[PDB]
Amino acid sequence: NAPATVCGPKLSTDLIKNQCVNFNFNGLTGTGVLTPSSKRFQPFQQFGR
Amino acid sequence: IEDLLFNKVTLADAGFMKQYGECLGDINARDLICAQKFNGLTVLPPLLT
């Protein structure tokens, strides 16, 4: 729901854009395509819906 | 007379084709059609033009 600073042991990888991949962002998993965004997130916001 | 009638009725989708790239290139706008397509809802063209 919000920014987190305590995380489990897991290795990160490089960002892959414009391709259908399995992603995991701070514990949230799914499938989709990543593209640059023009939205403006405030400092206390982590996800958009 | 047929010209006036067609202009008097507002239609949502002019055509029946919506390319994958176009929806991604228009993410900022909350297009209603792209939302339907990404959720498995489709509209089919009439046989008679």
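Residues displayed in chain B correspond, in order, to Swiss-Prot positions 800-848.
Heads up, the Cβ atoms here are built off N, Cα and C, so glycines get one too.
Under the three-state DSSP scheme, B:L804 (variant position) falls in the helix class. Just so you know, the Cβ of B:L804 (variant position) picks up 8 other Cβ atoms within 10 Å once every protein chain is counted. For the natural variant B:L804 to P, Swiss-Prot gives this note: In strain: Isolate Shanghai LY. The structure shown keeps the original residue.
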